Amino acid sequence: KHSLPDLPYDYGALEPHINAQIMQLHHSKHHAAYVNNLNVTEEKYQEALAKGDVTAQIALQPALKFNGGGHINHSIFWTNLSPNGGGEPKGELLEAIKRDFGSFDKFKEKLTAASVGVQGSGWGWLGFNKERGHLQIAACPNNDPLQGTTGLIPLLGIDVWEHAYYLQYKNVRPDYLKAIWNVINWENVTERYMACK
Amino acid sequence: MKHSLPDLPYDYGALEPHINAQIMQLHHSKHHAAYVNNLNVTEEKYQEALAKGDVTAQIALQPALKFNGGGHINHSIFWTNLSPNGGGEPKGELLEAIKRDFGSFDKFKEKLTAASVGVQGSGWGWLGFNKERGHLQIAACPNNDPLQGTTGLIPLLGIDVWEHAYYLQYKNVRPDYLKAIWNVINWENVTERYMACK
Ligand SMILES: [K+]
Ligand SMILES: [K+]
Ligand SMILES: [K+]
Ligand SMILES: [K+]
Ligand SMILES: [K+]
Ligand SMILES: [K+]
Ligand SMILES: [K+]
Ligand SMILES: [K+]
Ligand SMILES: [K+]
Ligand SMILES: [K+]
Ligand SMILES: [K+]
Ligand SMILES: [K+]
Ligand SMILES: [K+]
Ligand SMILES: [Mn+2]
Ligand SMILES: [Mn+2]
């Protein structure tokens with residue numbers, strides 16, 4: 001049974017950048033539903049596999065990817081933010097950002113652009129490409145998770161579903177993207193990067 | 001338990017001159033055999049991932065499961081949908097339903113032909129049964145995506161329009177294959193599948 005992780009901080013800890021009502025809904029309603037539906041779907045898959053029911057396995061794929069991906073993505077996202085965040089990373093991650101994107105500021109522009117560019121629901125990611133040994137930006141639709149659908153290892157995700165920002169920023173997704181940089185937990189992103197090497 | 005390649009219920013040359021023996025043997029003994037085997041490999045990996053709660057691994061396996069699982073589902077139906085005893089028109093309640101839902105048998109053939117010719121890339125044309133609406137319905141599916149798993153419709157008749165289903169004999173002219181296949185449709189099987197829905 002997958003479980004809803006506790007947040008690493010309280011729901012208001014990322015104010016004013018992401019308001020407490022959003023964090024509370026996002027974790028306690030949206031992520032909770034992913035977890036609950038993921039568990040239901042995995043149990044149905046166990047049954048289908050035991051019976052050799054390939055039709056049922058395939059019919060369950062959309063629920064599995066959506067809720068499973070929701071669980072994967074949100075579990076990473078909470079750790080990617082912190083009340084003590086903001087600013088720039090240091091060390092090898094900063095070195096890699098400068099090497100692969102030219103500068104920290106150009107990296108921000110490129111992840112911002114990928115995130116603002118999602119049409120519909122989805123996510124922007126900074127990932128690590130293990131084959132190539134370098135950083136890579138990608139966008140993913142809906143809750144499709146980065147590693148399961150692209151092979152890239154997730155380092156930093158930005159949720160651009162409307163429920164991630166709408167109560168506060170309404171349609172103005174770019175204002176949310178500007179604000180979120182103030183709460184990036186570069187410690188966590190660095191840990192994820194260093195685990196890849 | 002493991003999925004198995006069903007034997008083809010007739011000789012590889014039983015459908016000549018409509019589908020030749022070289023196609024039938026490659027399609028069954030090479031293409032379908034590979035789907036079954038790859039499906040069983042993917043299922044095994046999926047069980048492991050599920051036991052470990054590895055959702056990333058489950059999602060990464062979805063393309064192979066749908067493609068090879070769908071391949072197994074669709075080809076298993078297809079072999080039974082063809083017969084040397086086939087061709088002609090169905091009878092009874094299936095014919096009545098075709099006339100009711102499509103206007104006539106020939107109109108139905110045109111619509112299923114159009115759906116099958118219209119696949120861009122690899123895929124299948126299907127006649128299915130919509131259990132909720134209680135009537136027949138035509139759909140096209142990409143690659144090996146299977147009808148029931150992706151649409152909920154119950155498959156009655158499938159036509160494979162992957163190039164391996166026809167290319168050796170008909171080359172690029174997919175409409176020549178589709179003309180030919182009507183001569184070997186096993187309407188007895190299609191009828192059985194339809195009656196099982198009702
Ligand atoms: K907050
Ligand atoms: K703000
Ligand atoms: K988790
Ligand atoms: K540089
Ligand atoms: K999704
Ligand atoms: K958010
Ligand atoms: K079998
Ligand atoms: K013969
Ligand atoms: K497929
Ligand atoms: K069926
Ligand atoms: K064929
Ligand atoms: K011919
Ligand atoms: K012909
Ligand atoms: Mn979200
Ligand atoms: Mn085929």
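Please read every residue number as a count from 1 along the shown chain.
Recorded method for this deposit: X-ray crystallography, 1.3 Å.
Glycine is no exception: its Cβ is also placed from the backbone N, Cα and C atoms.
Swiss-Prot lists B:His27, B:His75, B:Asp160, B:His164 with the feature Mn(2+) binding site. Following the DSSP three-state reduction, the secondary structure of B:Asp160 (Mn(2+) binding site) is strand. The Cβ of B:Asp160 (Mn(2+) binding site) lies under 8 Å from the Cβ of B:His27, B:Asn74, B:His75, B:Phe78, B:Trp124, each on the same chain and at least six residues away in sequence.
DSSP assigns B:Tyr35 (mutagenesis position) to a helical segment in the three-state reduction. The mutagenesis experiment B:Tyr35 to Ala, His, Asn, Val or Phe (Swiss-Prot position 58) is recorded by Swiss-Prot, whose note states: Reduced enzyme activity.
In Swiss-Prot, a mutagenesis experiment is listed as B:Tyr35 to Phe (Swiss-Prot position 58), annotated with the note Loss of nitration. Enhanced dityrosine formation on peroxynitrite treatment.
Separating the Cα atoms of B:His164 (Mn(2+) binding site) and B:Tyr35 (mutagenesis position) is a whole-number distance of 14 Å. Here B:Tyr35 (mutagenesis position) comes close to B:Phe67, B:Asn68, B:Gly69, B:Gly71, B:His72, B:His75, B:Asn144: these same-chain residues lie at least six apart in sequence, with C-beta atoms under 8 angstroms from its C-beta. Of all the binding-site residues listed (B:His27, B:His75, B:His164), B:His75 sits in the most crowded Cβ setting, with the most other Cβ atoms within 10 Å. The record gives B:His27, B:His75, B:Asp160, B:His164 for Mn(2+). Within 8 Å of the mean position of their Cβ atoms, the other Cβ atoms in that chain belong to B:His28, B:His31, B:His32, B:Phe78, B:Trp162, B:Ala165.
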